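Chemist: The following block contains the structure, expressed as structure tokens.
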Amino acid sequence: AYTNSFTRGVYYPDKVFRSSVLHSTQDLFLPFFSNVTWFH
Amino acid sequence: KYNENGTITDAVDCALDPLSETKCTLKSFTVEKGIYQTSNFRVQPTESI
Amino acid sequence: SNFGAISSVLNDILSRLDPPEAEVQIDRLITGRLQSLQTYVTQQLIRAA
Amino acid sequence: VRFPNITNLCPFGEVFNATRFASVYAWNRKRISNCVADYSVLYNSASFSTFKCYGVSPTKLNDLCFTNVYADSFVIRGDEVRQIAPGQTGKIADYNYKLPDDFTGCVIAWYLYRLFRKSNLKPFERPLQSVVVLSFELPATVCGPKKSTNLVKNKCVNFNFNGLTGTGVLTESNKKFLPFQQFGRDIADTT
Ligand SMILES: *[C@@H]1O[C@H](CO)[C@@H](O)[C@H](O)[C@H]1NC(C)=O
């Protein structure tokens, strides 16, 4: 019925090319290790 | 964490646990041995009067 | 950093505004950038000693 | 100068000559996209009693790229035309139609309206007892009318790529973009 959401649901915040950097993003994300409902 | 090809290969959630907030303050994924100031805390007011 | 101005890039203040109210936005960036050069130079003089 | 291959005009005569206007409690909204029209046609000193711009200057509207234009349509009484500025308080600016505190666009001016309202509206939010606002946000996609030129590499030039100005040397790149990415930046956040 419920399950775990390890490290999933990360997207690209914008359309600016970046390479070999460590950018900090503030946006709406799916938090790690949250509980997701299972439907069937 | 981007790479040579400009693709995201890793991330860190900066409010999961204390080690993640340490990693976000130092802006790295490996942390050397030490003690690090990361945040503050403060109790919020319960109601108005 | 934009230091209170509409943009931190100077070319697109100069391409968007007219010389009366472009100087109002350029003075904010000038004071913000002088203060940071001044802070850099002072701590370099303290480390050199 | 590099502006994209695009030819058609924007329907500015549509919103300025349709004799059916709208009201202030329920105002008329239109998106403008993918068209190369002039703004100096409005600089022609027509029947414009108010012509007032906020984030830009009207002389420089010809050579920018805006990504969108929203057009608004309502009718005011006439004496309250100072309530369609940012940071104003009144029966329109609090109960019928409110601009944000950070507005970028032009205001042009030349019949039920709401009287009672339980809370002041949010910016751009939609008992009743009985003007065009252009807004935009700084992909080019609107791109005012300016003739493009040819591309020159390997030497110090000025450039203008959809309103992004600068000066530098242009060479060919080996950084493989992904087919949604347009700009490119570095550690210090520069193009
Ligand atoms: C980047 O992509 C290319 C494919 O064109 C591949 O050959 C290369 O190994 C990739 N780089 C890394 C670090 O995986």
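All residue numbers given for chain C refer to Swiss-Prot; the residues shown span 968-1016 in order.
We read in the header that electron microscopy, 2.6 Å was used to get this structure.
Positions of Cβ are set from backbone N, Cα and C atoms, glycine also.
Straight out of Swiss-Prot:
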VARIANT   C:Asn969 to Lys  In strain: Omicron/BA.1, Omicron/BA.2, Omicron/BA.2.12.1, Omicron/BA.2.75, Omicron/BA.4, Omicron/BA.5, Omicron/BQ.1.1, Omicron/XBB.1.5, Omicron/EG.5.1
VARIANT   C:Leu981 to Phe  In strain: Omicron/BA.1
VARIANT   C:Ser982 to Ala  In strain: Alpha/B.1.1.7
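Show me how these features fit into the structure around them.
Modeler: Annotation for C:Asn969 (variant position): spatial neighbours C:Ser975, C:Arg995, C:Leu996, criterion Cβ-Cβ under 8 Å with sequence separation of six or more. Under DSSP, C:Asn969 (variant position) is assigned to coil, being neither helix nor strand in the three-state scheme.
When secondary structure is read from DSSP and collapsed to three states, C:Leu981 (variant position) falls in the helix class.
Cβ neighbour count for C:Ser982 (variant position) (all protein chains, 10 Å cutoff from its Cβ): 18.
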Chemist: Taking 10 A as the limit, how many CB atoms besides its own sit near the CB of C:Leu981 (variant position)?
Modeler: 15
